[PDB]
Structure formats: structure tokens, C-alpha cells
Amino acid sequence: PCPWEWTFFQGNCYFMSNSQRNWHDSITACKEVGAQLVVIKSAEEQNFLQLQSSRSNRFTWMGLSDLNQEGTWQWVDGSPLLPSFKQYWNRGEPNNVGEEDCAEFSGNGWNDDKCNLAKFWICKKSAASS
Ligand SMILES: COC(=O)[C@H]1C[C@H](OC[C@H]2O[C@H](OCCN=[N+]=[N-])[C@@H](O)[C@@H](O)[C@@H]2O)[C@@H](O[C@H]2O[C@H](CO)[C@@H](O)[C@H](O)[C@@H]2O)C[C@@H]1C(=O)OC
Ligand SMILES: [Ca+2]
Ligand SMILES: [Ca+2]
Ligand SMILES: [Ca+2]
Ligand SMILES: [Cl-]
Ligand SMILES: [Cl-]
Ligand SMILES: [Cl-]
């Protein structure tokens, strides 16, 4: 079972925060609970997490950025953003407006936004590690 206040899906536990943090502080918060700011590995996990964020009406960080090389999106575990996953950007994203280097769930897909903006966040860790 997942810890109190967490969400189970496909053998992992997810913490949907109830406070807001900028993207770096969200990474730290997840590391504090032995988790990671969420790295999506499958289409079904994307569809699941996207829906949680859309129906909660909450702009939410995930563990994805182009801070290192503009236009090259990397997950916080080092894995590249696969071209097929680029289907999950909202229409007209990522658009880098005013420089935007971190990815959030926004509505029915992903947006790039300012990494120093405070948003809700989602951490992920194995249920077996919980
Ligand atoms: C300069 O950044 C802003 O201040 C501003 C940027 C977006 O509003 C301005 C744009 O509106 C129109 O574009 C629609 C989506 N955008 N783009 N680009 C268009 O008239 C443009 O000429 C303007 O630059 C808006 O950004 C938020 O929403 C878009 C999605 O619509 C998203 O991509 C952004 O990441 C951001 O969440 C608002 C933003 C602002 O500062 O509030 C006014
Ligand atoms: Ca940049
Ligand atoms: Ca960018
Ligand atoms: Ca954007
Ligand atoms: Cl559970
Ligand atoms: Cl991490
Ligand atoms: Cl940024």
C-alpha cells in the first residue's frame, strides 16, 4: 500500500502536493521523501497523471526541463524526451515565452513555464520502496 495521502498507479506511489514550490525546490522536496519529481515512462502513466492534474485544476510540475540546452528536453533521471512523448505538449508548446525551461501539466497536456514559478508538484517512488 501507498503511504497516507499518496496515490497508487501501476506499482508506484505518487505524492500530489498540497503546497506550491518552484521546480528546483520540488526536486528537493521529493528527494526528502525518498522519491523523485515525476519522470513519466509510459503513455498510460502520462494519461493517468495528466487527468489528475486537469480535474484538480492545478498547474503541476513534472521532472522535465530544457535548462541545459534550449529545446532539448531531459527528464531529471537523465533520460531524453522521446519524440513520441512530444505529442503530450499542448498545442503551441513548448513556446519558450520569455524563456520557459521547466515542464508542467496544464489542462490536457504539457506546458513549458518559468522554472522559478511556484506550482504544485508530483513525486513518484516505487510502492515496494514505500
Ligand atoms: C511574455 O510572457 C507573458 O507575459 C505572457 C505570455 C502569454 O500571453 C502573451 C501571449 O498571448 C498570446 O499567445 C497565446 C499563447 N502564447 N504565446 N506565446 C499572443 O497574443 C502572444 O503574442 C503573447 O505573447 C501567456 O503565457 C501563458 O500561457 C501560454 C499559453 O497561452 C503559455 O505557453 C505560457 O507558458 C504561459 O503559461 C501569459 C504570460 C503572462 O505573463 O501573463 C500575462
Ligand atoms: Ca532556456
Ligand atoms: Ca526553454
Ligand atoms: Ca509555454
Ligand atoms: Cl494503495
Ligand atoms: Cl531527482
Ligand atoms: Cl525558466
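Here chain A follows Swiss-Prot for its numbers: 255-384, in order, are the residues you see.
This entry, so its header tells us, was determined using X-ray crystallography, 1.4 Å.
Backbone N, Cα and C define each Cβ position, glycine as well.
What Swiss-Prot annotates here:
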type: DOMAIN; residues: 263-378; note: domain 'C-type lectin'
type: MUTAGEN; residues: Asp320 to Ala; note: Loss of binding to ICAM3 and HIV-1 gp120
type: MUTAGEN; residues: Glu324 to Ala; note: Loss of binding to ICAM3 and HIV-1 gp120
type: MUTAGEN; residues: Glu347 to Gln; note: Loss of binding to ICAM3 and HIV-1 gp120
type: BINDING; residues: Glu347, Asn349, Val351, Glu354, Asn365, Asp366; note: Ca(2+) binding site
Given the recorded positions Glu347, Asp366, the candidate whose Cβ has the fewest other Cβ atoms within 10 Å is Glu347
Checking the recorded positions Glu347, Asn349, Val351, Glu354, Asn365, which are within 10 Å of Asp320 (mutagenesis position) at the Cα level?
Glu354
Give the sequence-ordered set of same-chain residues, not counting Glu347, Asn349, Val351, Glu354, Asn365, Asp366, with Cβ within 8 Å of the centre of the Cβ atoms defining the Ca(2+) site.
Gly346, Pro348, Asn350, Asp367
DSSP composition of the domain 'C-type lectin' (263-378), residue counts helix/strand/coil, works out to 29 helix, 41 strand, 46 coil
Looking at the recorded positions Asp320, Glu324, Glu354, the one with the fewest other Cβ atoms inside 10 Å is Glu324
Run through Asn349, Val351, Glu354, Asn365, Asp366 for me and report the binding-site residues whose CA is within 10 Å of the CA of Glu324 (mutagenesis position), in sequence order.
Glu354
Check each residue in the chain of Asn365 (Ca(2+) binding site) that is at least six apart in sequence and keep those whose C-beta is under 8 Å from its C-beta; list them in sequence order.
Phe313, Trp343, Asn344, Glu347, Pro348, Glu354, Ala357, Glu358
Candidates near ligand 4 among the recorded positions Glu324, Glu347, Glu354, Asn365, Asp366, judged by a Cβ under 6 angstroms
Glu347, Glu354, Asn365, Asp366
